[PDB]
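Q: Here it is: the structure, laid out below.
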Amino acid sequence: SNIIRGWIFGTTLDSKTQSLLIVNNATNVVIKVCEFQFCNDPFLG
Amino acid sequence: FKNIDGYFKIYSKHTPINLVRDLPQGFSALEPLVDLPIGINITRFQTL
Amino acid sequence: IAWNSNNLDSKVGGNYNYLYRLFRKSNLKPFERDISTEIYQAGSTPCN
Ligand SMILES: *[C@@H]1O[C@H](CO)[C@@H](O[C@@H]2O[C@H](CO)[C@@H](O)[C@H](O)[C@H]2NC(C)=O)[C@H](O)[C@H]1NC(C)=O
Ligand SMILES: *[C@@H]1O[C@H](CO)[C@@H](O[C@@H]2O[C@H](CO)[C@@H](O)[C@H](O)[C@H]2NC(C)=O)[C@H](O)[C@H]1NC(C)=O
């Protein structure tokens, strides 16, 4: 049922360093390398 | 997933199965999918 | 490939747009980029 949607790769995952996002949202595949403030519990709905 | 000399390398393969639990038996080689020039220091990861 | 660019990148007052990293805990890996601007701790007594 397409539950697993992607991954985040990094070191600290808290906007002090750079992280990689590979996500599959309902419409596109998105690959980004930025300084993210990731949520403590990321998910899709 | 691999991280070598600034390249993040991805191989993959899809297979039809019919089971309920436990990773299945068998053999199938994965093929190159993409090779991203990101240039970062990955140490941890988290599933979405 | 490298060439001299005094005509383009030198200003009479002084051109301070161009920057470098003078401090890092460890050496970089090949084709790794570091943009982090974290106050480098030289000794003990953390910086906050
Ligand atoms: C999946 O992600 C893509 C890219 O982040 C979204 O596409 C963008 O949507 C915004 C909002 O309308 C547009 O302004 C951008 O131009 C779009 N970028 C494109 C099409 O490359 C897409 O909407 C997301 N899908 C869902 C369901 O949220
Ligand atoms: C890549 O990142 C890791 C984690 O941030 C670095 O390894 C850490 O290095 C510090 C000292 O610099 C140690 O105190 C930690 O115990 C290390 N943690 C791990 C998990 O190894 C590593 O030095 C970084 N590599 C580069 C080239 O910057």
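What you see of chain B is 194-241, where the numbers are those given in Swiss-Prot.
When the header is checked for method, it gives electron microscopy, 3.1 Å.
Placement of Cβ uses the backbone N, Cα and C atoms for every residue, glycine included.
Copying in the features that Swiss-Prot gives for the protein in this structure:
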VARIANT   B:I210 to V  In strain: Omicron/BA.2.75
VARIANT   B:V213 to G  In strain: Omicron/BA.2, Omicron/BA.2.12.1, Omicron/BA.2.75, Omicron/BA.4, Omicron/BA.5, Omicron/BQ.1.1
VARIANT   B:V213 to E  In strain: Omicron/XBB.1.5, Omicron/EG.5.1
VARIANT   B:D215 to G  In strain: Beta/B.1.351
VARIANT   B:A222 to V  In strain: 20A.EU1
MUTAGEN   B:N234 to Q  Increased resistance to neutralizing antibodies
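Each of these features: where is it, how hidden is it, and who are its neighbours?
A: The Cβ of B:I210 (variant position) lies under 8 Å from the Cβ of B:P217, each on the same chain and at least six residues away in sequence.
Cβ neighbours within 10 Å of B:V213 (variant position), excluding its own Cβ and spanning all shown chains: 4.
Long-range Cβ neighbours of B:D215 (variant position) (same chain, at least 6 residues apart, Cβ-Cβ under 8 Å): none.
Counting every protein chain shown, the Cβ of B:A222 (variant position) has 6 other Cβ atoms within 10 Å.
Look at B:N234 (mutagenesis position): DSSP puts it in coil. Its Cβ placed at the centre, B:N234 (mutagenesis position) has 15 other Cβ atoms within 10 Å.
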Q: Once the DSSP letters are reduced so that anything not helix or strand counts as coil, what is B:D215 (variant position)?
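A: Its secondary structure by DSSP: coil.
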